[PDB]
Amino acid sequence: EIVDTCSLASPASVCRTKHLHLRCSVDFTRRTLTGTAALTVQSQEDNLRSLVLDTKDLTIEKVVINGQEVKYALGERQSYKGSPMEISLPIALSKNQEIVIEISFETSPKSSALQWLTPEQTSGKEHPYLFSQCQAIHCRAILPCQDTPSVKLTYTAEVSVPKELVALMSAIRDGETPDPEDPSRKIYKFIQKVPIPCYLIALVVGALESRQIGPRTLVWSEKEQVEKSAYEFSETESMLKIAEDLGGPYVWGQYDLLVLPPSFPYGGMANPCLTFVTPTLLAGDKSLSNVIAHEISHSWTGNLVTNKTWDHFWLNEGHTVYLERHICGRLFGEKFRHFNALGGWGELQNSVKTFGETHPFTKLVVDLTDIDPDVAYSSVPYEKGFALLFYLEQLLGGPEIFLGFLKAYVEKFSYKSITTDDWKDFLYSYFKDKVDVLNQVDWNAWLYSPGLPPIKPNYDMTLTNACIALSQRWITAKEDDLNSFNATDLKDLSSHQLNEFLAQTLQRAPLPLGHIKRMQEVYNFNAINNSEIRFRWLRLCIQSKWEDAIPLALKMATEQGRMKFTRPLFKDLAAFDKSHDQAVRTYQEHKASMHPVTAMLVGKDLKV
Amino acid sequence: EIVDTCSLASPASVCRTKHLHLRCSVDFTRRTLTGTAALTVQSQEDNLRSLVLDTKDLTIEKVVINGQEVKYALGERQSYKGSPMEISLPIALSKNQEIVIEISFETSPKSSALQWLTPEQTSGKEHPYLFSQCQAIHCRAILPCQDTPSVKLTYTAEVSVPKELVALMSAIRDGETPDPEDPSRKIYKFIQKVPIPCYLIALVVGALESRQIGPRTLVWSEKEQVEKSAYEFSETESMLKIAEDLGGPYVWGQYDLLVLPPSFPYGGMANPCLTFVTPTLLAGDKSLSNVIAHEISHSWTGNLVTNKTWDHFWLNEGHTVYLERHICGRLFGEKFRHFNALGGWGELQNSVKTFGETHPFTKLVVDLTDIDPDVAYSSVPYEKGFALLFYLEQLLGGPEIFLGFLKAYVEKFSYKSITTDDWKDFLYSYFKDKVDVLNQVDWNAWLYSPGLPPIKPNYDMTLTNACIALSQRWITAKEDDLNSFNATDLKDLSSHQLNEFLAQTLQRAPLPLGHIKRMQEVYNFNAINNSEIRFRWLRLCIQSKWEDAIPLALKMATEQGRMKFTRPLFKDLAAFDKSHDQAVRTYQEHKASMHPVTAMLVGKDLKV
Amino acid sequence: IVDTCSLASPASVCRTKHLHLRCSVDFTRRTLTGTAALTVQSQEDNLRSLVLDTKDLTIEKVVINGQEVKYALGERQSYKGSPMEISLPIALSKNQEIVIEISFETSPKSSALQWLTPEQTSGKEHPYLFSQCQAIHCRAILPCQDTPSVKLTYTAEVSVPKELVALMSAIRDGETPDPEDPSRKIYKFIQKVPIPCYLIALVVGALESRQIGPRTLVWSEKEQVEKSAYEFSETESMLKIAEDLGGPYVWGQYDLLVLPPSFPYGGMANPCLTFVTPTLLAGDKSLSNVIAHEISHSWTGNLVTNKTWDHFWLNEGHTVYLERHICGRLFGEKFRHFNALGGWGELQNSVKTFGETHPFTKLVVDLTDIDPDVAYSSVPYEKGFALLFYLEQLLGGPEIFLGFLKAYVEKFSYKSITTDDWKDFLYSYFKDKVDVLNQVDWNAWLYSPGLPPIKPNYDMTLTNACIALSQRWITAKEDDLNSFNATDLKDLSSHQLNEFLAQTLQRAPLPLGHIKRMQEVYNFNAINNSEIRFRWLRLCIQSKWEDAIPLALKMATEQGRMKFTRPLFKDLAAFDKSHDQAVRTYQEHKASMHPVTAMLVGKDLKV
Ligand SMILES: CCCCC/C=C\C\C=C/C=C/C=C/[C@@H]1O[C@H]1CCCC(=O)O
Ligand SMILES: CCCCC/C=C\C\C=C/C=C/C=C/[C@@H]1O[C@H]1CCCC(=O)O
Ligand SMILES: CCCCC/C=C\C\C=C/C=C/C=C/[C@@H]1O[C@H]1CCCC(=O)O
Ligand SMILES: [Zn+2]
Ligand SMILES: [Zn+2]
Ligand SMILES: [Zn+2]
């Protein structure tokens, strides 16, 4: 009934991959991954004679079944979807019959899933570095697979690397041995016994060291960042404990963190057993830990209960933002949960404004037919999804009651892949005594209409009031008022409130260039290295036509690669007449060394 | 007085679109139409402060009036009717005041008006293909409009396409030029000076070539079908001359023919200046040219005199079938007109039997409140409408007298949209001297009752007798009579009589399996490629439980897409237990690549 | 005699004896859906088909003896609707009966119904529905012989959202949860007295009740229920008087329902459940003559019924006659004459408006090709009353003539009759006074347009002070305006204030300075008595006082009684200063107005 319009492989209704055994070697002299993917596949129908896998820029050497090579054909490339690989089975399979297909392959150096870093691009300057990023549909650029989240497989893996480096994966570490075929190399083994969608497969190889920060958590990075990260993320275990109370047991064994080089495109990636995080989280005061609570929460919403197709991405992210903000509310107070919730509604405003209130990507449930998931990615599924759940919480009796539903929903669909209708049907089942309340929800509008939601939740304003007051003072200030502003204006404002003040002001950009110059004089925002504050501050300066900020904005856009920051900065710099040429030139000069997905999207943003 | 319950736009009594200037670009990479629709709108009332247009899956970037963006709101989607779009006018308009509203829009890849074909889906295999089909209410899935046949507008268009392709529209071709903004593209221009309902807007883009077959007729298709099409439709100009004698002057300038890919859902579509036709008319002997005569006749009944709402659809089709059969009668004789007339009564019997004799869709005048016109569509308005006109012909003095009425009717309502009451009132006015005769008509049953009409016209039987004789012989035959059947049974039967023989036999299906095998043995109907004969033959085989015909019926049902054939073949295959599962699997495997309307209806027929 | 307002088979062909209505009220789609089971009796041999009235109904199927039958919906005949011809399975002989079960659904545009959103009600939480079938709108609810010549009993089962209450023109016969939908409730009703179908009535809404007499509950939304119980406290005393005058009350219950402000009439005497406008809520019981009028229909109209609408005056003339006797008993014969004379004034106004040769000023009208809603006026009420009042005084006074009235009701109870029936019985009851009767100009009274040929005699006691004050204002000049004072009113009842304004309105326009002075000394703006405020605002508008424009527009739209709304809209359209805003206001409100009021105001405003 449900079709994954982003995958070219045979659907789960035809056959299902139950297990992957990956045996590969990481070759830094050629920037390629070579090896074998052994897929244990189960037919779901009688007379299954062939099957199709996803691939993208993969070189296929051979396909072996039962010791014999078999016929296969790579179809024509379908742009961002890659090339379908049809495999002719030696004998037709019947329903429930299993077979192991071993595919020998190597990746392209331009694999959209991988970034290869030269030693000069690392912190240590002596060794190279490799990291993967498979979500949404880049796993097919590492290895042939049914690249759809409707299929969940276990996996084991054997990875040969230069013996001076360390390999980690989204799995439990299963030992290391010198490579018997090459004394300069080492083999690291991994095992993942919880079934996962293949977009949760992850690999990192580099000069990595670790620091233990909890009974089940090591923080990993290059030696220059390991201690700073252990401090920054010291709250991890306390958040895991809260998450388990809200979601039920943590089933993944280990919860390690990996702090990647600055070019990592996202704030985090909840790869099971090994969350990847951006080093732009290292604010020095733990103030960006909500990203950690987010990735922790995916250990339930996303990794355990999984969207069946990317049309239903909001199930993954909406519920994860909801759990994230409950974690931070437990740690810092209910008024802080509402502050962050209200801030999230503002980011939704921004996203709808950027797309347009009729744009299809502002629907909660999207149709990705002929759409690249990376192009459609936005805050909408996060924050319109959260807004729906927060609204339902307030409609159905408050946080305690709704968290009861959330825990039961996770238990109901653990280890499965589901759709919006699965979720809604269960909501109605769990709240069968409040069906008349549920039936007052404008379901069509919430789930399927573009634009802002048909109703806005209620938000405590306690921590937001001071932000609104200071922003309005600046917005409505005249020349005769600029002298009244003083560093003391920020006396009782947390970093979170400074960030919100700037977010509110940015929504009403541009300000008079004289206001921005004063703001720097009395507040010295140029000295703040908190990445969220500096991002919004530099966007404010650029959109308000301050030439002094051009080099600072260019520096931040290129010295880190978190798309949340890099794309809007390049976009603002391109729209500023005095920095347009520099923005395009800087992009062209850096795009070879950028992450492949970020490089593509920035290129698209700049129209080059 | 009359309400169009298929449209959400402001009605013609509130405001009227007088002109459309369409400027758009066709993007085969994204499967989108992007551009601007400039609507010249005339208010019909004082103090008009806003108006509503139909849309369906359109992204509305902005709305500009007098060089300034205006406020607009997209309402909730109402399933098959789309989403209404309310525009707040900058200044209230009084009666007769006109404004130009320029709407920037983008279609969805899932536009129900469009089918996008990949190169592999075309005849040439090297280029992609796009064609539209707006009737009844799909124009709103291409551009914002008052999507109601009660409004008639002229239009001009500018269409940008890849330079390797050709664009055509339901309009006079107005030149081509390289696209100034993109050397990879061309711009084709079009002019329609005759006011049309928006359902007659049509666009095709593909690798099209042409042959001239008359002073005002080019036949268009991919190169592989051009010449065969020019032969098949050589009678076009002679049919236009006859039609002009029956209906008055042809006002549209050009009468071009476009032969579409096999997935075109209808036998023809009478888009002004450019009739669309199915390639299943390519029988090799011109025997299916009544479809051409039908589309030609729409140049008067339908395109010039238009039904005001789709409840009065029979005005379009009943009169068009009436003219169609007069054209073919002029070319091939009055006995042949009666032959086709009687065959059409047979098709009415089939339609009433399928719906049931009390179904509201067997009424001549229908009520489509909350009904999707694509679901209600049937041959009832065609054949009950024709039957009413044929009955009246015979009642009022015969064909020469009634053709005089028809010509005066066309002249009276030319360029207008009308109801059944307008028609009937003018019938009484034209036949002032026969009011007592008209008052004998059972108008209440003819117009508003379901089932077969209250009275059957008189039909010459000359050409039908041999078909009845042979059908009866096969129906009443026993196993010992089978050897007497012989190929010489067919020696004096035309293709039309073969077709009617199968139709009469199909009305009494199933036949014994042994009878059907014998029929193939002596007549070799498997060898016949005439789409009408093959369709009825395979239905007979499937309904008579002949397993050998399963792959043939599945082949025809999927290798072309004319709904007249595809839907009943899938239905028959679904009802045959031996082919049920394969019918369903085949639909599921192809539905992504099917026409959107055909896919929806076959999915409904199959109950998936 | 033919009913030119009905397309159904007439009573001489077949007669509906009983209706069993089983329906469901859908507020989402604004439809009534269900089955109308008609028990029909043939009046002729070889009856093989029959025709029913319908208007904007969707017919799903027609069932007789458990089998679907053939039927045909015919061409629409504008306000008359569409005829529905049913083919009977076997021919019927004289007196044979069949039950015909018709599955139907109403249109949201049904001219019989107004659907109200929650915002349009007092409570704001629940929707509301009410019907109004008189004269020929029952055919827009269900198929029927929509003619008062046919009288039927009925039973009904109505399913509604369980939070709402349903009432009908019938005895309440219990309630129960809907066995097929737990969110709904089924209300049952039984009407054992045969009625013409224009007396079928339905209301559904958030209704509450207060008992104000042994056989009277007053129903409304909670916001109005106690104020209405006070306003109409005289109901039982009026019922007792009406029973003395007309004979027994045969209907069982006499409940009252106070509708939302859009109800188009002052009242509608639906049996067992009189509907009234909330504009009767004056706060002092002063508009209770409307209750007396609806009570009186329990005899003249509901028990003795006009055979066709050409004879509407039989219903309304006698009902006004009874109305004014009830109020005369309660408040004195001088008050009866006061009300009678005012009614003559309203007849004057109506005949002047129509014109003295207008066919709608005949007592007996010919409604061929005429929409009854368009012909409706005060002529049948007040010309009918004037005829009976004249005859009263001609034949020996009220005591004698009330003797005729009681014998007339008894003679024709449960029947439908014509003017000739009434006149023949008059001549029979007054055998000894035939010479007196033969002095009456019957052709003038019954069949000629314009004002009656003779005016009755009226006591002037309560009217004199009204005329004196009005003339003082009409003939006053500048030097007289300062002599007017609030004390001018100290001895005038509300009824006399209203009559003073009516007298003054007849002579409109008055000078603008006069109207300004009148508000200064009398403060008529503060009076909320709807009759008084209506005439006051008409006076202000016709006298060109721009300050009254917002007040008149407010009254015209915040309530919907056609007696007030239509003349306020017409006056506003006749005032150049208010014309545009009046048309604009109507266009902005018409979608939310009652369908009949919307049609008529639209016609009045030539939109
Ligand atoms: C409704 C459209 C569905 C399209 C789904 C398409 C793409 C998803 C691809 C990559 C997602 C990476 C998600 C990472 C953790 O939730 C993200 C928080 C990181 C945001 C940031 O702080 O930069
Ligand atoms: C009684 C009203 C029913 C509602 C249907 C309204 C619109 C129907 C929608 C699309 C109609 C396309 C008609 C095309 C040419 O006249 C048709 C002949 C082609 C039929 C065939 O041979 O496949
Ligand atoms: C002389 C025949 C003309 C055709 C008129 C026949 C029927 C008109 C249709 C509806 C009549 C409803 C009457 C209701 C109550 O007796 C009326 C008192 C209410 C008037 C008011 O005070 O607003
Ligand atoms: Zn996430
Ligand atoms: Zn046609
Ligand atoms: Zn009355």
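Residues 4-610, in that order, are what chain C shows, numbered as in Swiss-Prot.
Note: Cβ is positioned from N, Cα and C throughout, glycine not excepted.
Annotation of the published mutagenesis C:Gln135 to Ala in Swiss-Prot: Strongly reduced aminopeptidase activity. Strongly decreased affinity for leukotriene. Abolishes epoxide hydrolase activity; the original residue is retained in the structure shown. Experimental mutagenesis at this site is recorded by Swiss-Prot as C:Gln135 to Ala or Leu, annotated: Srongly increased epoxide hydrolase activity. According to Swiss-Prot, the experimentally introduced change C:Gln137 to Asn is described as follows: Aminopeptidase activity almost absent, but keeps LTA4 activity. Per Swiss-Prot, Zn(2+) binding site is recorded for C:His296, C:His300, C:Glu319, and the stated evidence type is experimental evidence. One mutagenesis experiment named in Swiss-Prot is C:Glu297 to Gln, and its note says Loss of aminopeptidase activity, but keeps LTA4 hydrolase activity. As annotated by Swiss-Prot, active site, proton acceptor applies to C:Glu297. Here Swiss-Prot flags C:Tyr384 as active site, proton donor, drawing on experimental evidence. For the mutagenesis result C:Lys566 to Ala or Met, the note given in Swiss-Prot is Strongly reduced affinity for peptide substrates. Reduced epoxide hydrolase and aminopeptidase activity.
Annotated features, which come from Swiss-Prot, shown on the structure.
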residue  : record                    : DSSP class
C:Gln135 : mutagenesis position      : coil
C:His296 : Zn(2+) binding site       : helix
C:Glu319 : Zn(2+) binding site       : helix
C:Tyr384 : active site, proton donor : helix
C:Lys566 : mutagenesis position      : helix
Close to the residue listed as 'active site, proton donor', taking Cα pairs within 10 Å and only the recorded positions C:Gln137, C:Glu297, C:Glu319, are C:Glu319
Could you tell me which of the recorded positions C:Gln137, C:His300, C:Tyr384 sit with their CB under 8 A from some CB of chain A, listed in sequence order (or 'none')? none
If you count the C-beta atoms lying within 10 Å of each candidate's C-beta, which of the recorded positions C:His296, C:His300, C:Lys566 ends up with the smallest number? C:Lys566
Which recorded positions from the set C:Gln137, C:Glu319, C:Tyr384, C:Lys566 have a C-beta atom lying less than 6 Å away from ligand 6? C:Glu319
Other CB atoms, at most 10 A from the CB of the residue listed as 'active site, proton donor': 24
CA pair C:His296 (Zn(2+) binding site) / C:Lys566 (mutagenesis position), Å rounded to integer, equals 16
Taking only the mutagenesis positions C:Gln135, C:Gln137, C:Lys566, which one has a CA atom nearest to the CA atom of C:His300 (Zn(2+) binding site)? C:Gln137
Closest by Cα to C:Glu319 (Zn(2+) binding site), out of the mutagenesis positions C:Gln135, C:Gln137, C:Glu297, C:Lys566, is C:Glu297
Spatial neighbours, same chain, of C:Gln135 (mutagenesis position) - Cβ under 8 Å, 6+ residues apart: C:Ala115, C:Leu116, C:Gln117, C:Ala204, C:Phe266, C:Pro267, C:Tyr268, C:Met271, C:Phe278, C:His597, C:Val599
Which recorded positions from the set C:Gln135, C:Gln137, C:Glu297, C:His300, C:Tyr384, C:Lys566 have a C-beta atom lying less than 6 Å away from ligand 3? C:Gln137, C:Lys566
Whole-Å Cα distance, C:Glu297 (mutagenesis position) to C:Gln137 (mutagenesis position), is 14
Enumerate the residues of the same chain, C:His296, C:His300, C:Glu319 excluded, that satisfy the criterion Cβ within 8 A of the mean position of the Cβ atoms of the recorded Zn(2+) site; list them in sequence order. C:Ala272, C:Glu297, C:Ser299, C:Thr303, C:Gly304, C:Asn318, C:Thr322, C:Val323, C:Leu325, C:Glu326, C:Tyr384
Checking the recorded positions C:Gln137, C:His296, C:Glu297, C:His300, C:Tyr384 against ligand 4, those whose Cβ falls under 6 Å of one of its atoms come out as none
Given C:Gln137 (mutagenesis position) and C:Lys566 (mutagenesis position), what distance in Å do their CA atoms have, once rounded to a whole number? 16
By a simple count, how many Cβ atoms lie within 10 Å of the Cβ of C:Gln137 (mutagenesis position), its own Cβ left out? 26
